[PDB]
Amino acid sequence: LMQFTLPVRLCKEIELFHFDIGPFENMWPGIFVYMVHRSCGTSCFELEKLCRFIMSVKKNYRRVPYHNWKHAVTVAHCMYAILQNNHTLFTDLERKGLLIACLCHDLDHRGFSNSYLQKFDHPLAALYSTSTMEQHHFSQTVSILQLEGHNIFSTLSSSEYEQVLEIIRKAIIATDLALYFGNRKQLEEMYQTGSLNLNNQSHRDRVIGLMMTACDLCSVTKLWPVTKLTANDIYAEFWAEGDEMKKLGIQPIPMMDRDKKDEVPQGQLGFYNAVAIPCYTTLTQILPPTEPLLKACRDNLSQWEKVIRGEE
Ligand SMILES: CCc1cnc(C)n2nc(CCc3nc(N4CCCC4)nn3C)nc12
Ligand SMILES: [Mg+2]
Ligand SMILES: [Zn+2]
């Protein structure tokens, strides 16, 4: 049969958590299939259906600075690294579902937060009152799954299919950062009082939720130059939202106000301290082989510290 292969540098470096998928868009589909094949099997999906699914997913990501197709593949690659480093912890349906969930998790994102949609009074905010964009991303996922020749799950039973779509739904909803804080706190408590139990479905769900946050945030776990340049795309979106807030006659939060350009280094610190570090800490506790993510995050926190001290 036809295995996908990668040039030597990619073949080796793709296994590492800090891998960057590179500027050549046309190689991203192949990189994804490669990951599916090794983390799932060459038999997980019909190749022709999978390739058609990938291309429709790509088509449904928009040309925005951060929440775009490169982000989707980047988040899936972080998931691949987690899955490959925790071989025996996950079911076959989870392996299948989670890489798809990652590829799909920001489908049709417009570059605006849930909060902006609510203040704009976008139709999506009436259809979905919480986790607005995330329910939209899951809906887009189902749509694409139902296009002719796009059902990559065709070989699953009605109940297995239902289970995989449920994993995907929950994984996608979990990428709403508003939900992360409470999910991480519960996980922290369960881990510390030793109640955490991976045979408990609602516990697995929470663990997968945290994995999703970890993958979604993985720009903070890259080599410093990647981290730094990604942060520029992040703010390009936020600040455009800031402008749109001012158009509605609302002062945006500092994160989204381009007039606060100078405070960026300090905004990153609070973010690593409040969000990133706690996320990778708890994840490393639950899943020890993901420690390279915490380590990389800590390195990047220290780089933002250097930026503030004027040493960079
Ligand atoms: C998707 C959420 C996300 C993911 N990854 C990264 C690296 N970031 N960085 C941010 C912004 C972090 C931030 N910047 C600021 N401001 C900068 C100047 C004034 C205040 N306040 N805060 C909290 N958000 C994310
Ligand atoms: Mg999102
Ligand atoms: Zn995302």
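Here Swiss-Prot sets the residue numbers for chain A, with the shown residues being 725-1036 in order.
Recorded method is X-ray crystallography, 2.0 Å.
Every residue gets a Cβ built from N, Cα and C, even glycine.
Residues or ranges marked as 3',5'-cyclic GMP binding site in Swiss-Prot (evidence: experimental evidence): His791, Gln992. The Cβ neighbour count for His791 (3',5'-cyclic GMP binding site), using a 10 Å radius over every protein chain in view, is 23. Look at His791 (3',5'-cyclic GMP binding site): DSSP puts it in coil.
What Swiss-Prot lists as active site, proton donor is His791.
According to Swiss-Prot, the divalent metal cation 1 binding site annotation covers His795, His829, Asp830, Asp940, on the basis of experimental evidence. The Cβ neighbour count for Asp940 (divalent metal cation 1 binding site), using a 10 Å radius over every protein chain in view, is 22.
Neighbour list (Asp830 (mutagenesis position), Cβ cut-off 8 Å, at least 6 residues apart, same chain): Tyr785, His791, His795, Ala796, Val799, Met857, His861, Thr899. According to DSSP, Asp830 (mutagenesis position) sits in a coil region rather than a helix or strand. Swiss-Prot lists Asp830 to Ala among its mutagenesis entries, and the accompanying note reads: Loss of activity and of zinc binding.
For the mutagenesis experiment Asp830 to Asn, the note given by Swiss-Prot reads: Reduces activity 1000-fold.
What Swiss-Prot lists as divalent metal cation 2 binding site is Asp830, and the listing cites experimental evidence.
Among the binding-site residues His795, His829, the residue whose Cβ has the fewest other Cβ atoms within 10 Å is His795. Same-chain neighbours of the divalent metal cation 1 site beyond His795, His829, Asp830, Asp940, judged by a C-beta within 8 angstroms of the site's C-beta center, are, in sequence order, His791, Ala796, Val799, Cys826, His833, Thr899. Sequence-distant neighbours of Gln992 (3',5'-cyclic GMP binding site) (same chain, 6+ residues apart, CB-CB distance under 8 A): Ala955, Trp1028.
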